[PDB]
Structure formats: structure tokens, C-alpha cells
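The structure appears below as C-alpha cells.
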Amino acid sequence: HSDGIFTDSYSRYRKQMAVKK
């Protein structure tokens, strides 16, 4: 099961968060 925050993209988008700071 997955849904954005729970999948791959988020895993790669999550970190991107801090990075974009």
C-alpha cells in the first residue's frame, strides 16, 4: 500500500525538503 508520502517519490521528495533550505 502507498499514497505519496507513503511510497518512493516522497522518499525522494522528503529529503528534497531540507535540501531546498
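Using Swiss-Prot numbers, chain A covers 132-152, in order.
The header says solution NMR.
For all residues, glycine too, the Cβ spot is worked out from N, Cα and C.
Looking at Swiss-Prot, the entry for mutagenesis of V150 to G says: Strongly reduced affinity for ADCYAP1R1. Every protein chain considered, the tally of other Cβ atoms within 10 Å of the Cβ of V150 (mutagenesis position) stands at 7.
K151 (mutagenesis position) is surrounded by 6 other CB atoms, counting those within 10 A of its CB over all protein chains shown. Per Swiss-Prot, mutagenesis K151 to E is noted as: Strongly reduced affinity for ADCYAP1R1.
DSSP assigns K152 (mutagenesis position) to coil in the three-state reduction, placing it in neither a helix nor a strand. Neighbours of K152 (mutagenesis position), defined as other CB atoms within 10 A of its CB across all chains, total 5. Among the sequence features in Swiss-Prot, the mutagenesis site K152 to E is noted as follows: Strongly reduced affinity for ADCYAP1R1.
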